[PDB]
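So the structure is just underneath, and the comments pick up after that.
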Amino acid sequence: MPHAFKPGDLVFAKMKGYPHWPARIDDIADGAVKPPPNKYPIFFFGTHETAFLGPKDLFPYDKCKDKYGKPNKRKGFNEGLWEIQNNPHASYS
Ligand SMILES: Brc1c[nH]nc1-c1ccncc1
């Protein structure tokens, strides 16, 4: 049943030194910098930063929110929890 990751998919994404973080697979706009091969453009909710990650660091949101979706002290985390639950597809400019 699982497919490859696609723009709009909601995830927790893992960065070194950070808790699993609410995020989405982003689109790539025309003329924008493309990701390296086998990586995805990840938009992190709350901080609104972007990084390029491979699937080993991407966890489906609905399967893993009971484990990763509790509030955390790190800057922007609880804001990101609100975004992913309440408007995950908005433009955060
Ligand atoms: Br983890 C995370 C949450 N927001 N931003 C990040 C991040 C951390 C490191 N490098 C790029 C982006």
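Positions of Cβ are set from backbone N, Cα and C atoms, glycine also.
According to Swiss-Prot:
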DOMAIN    7-64  domain 'PWWP'
MUTAGEN   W21 to A  Loss of interaction with histone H3K36me2
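The helix, strand and coil residue counts that DSSP assigns across the domain 'PWWP' (7-64) are 7 helix, 21 strand, 30 coil. The Cβ neighbour count for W21 (mutagenesis position), using a 10 Å radius over every protein chain in view, is 27.
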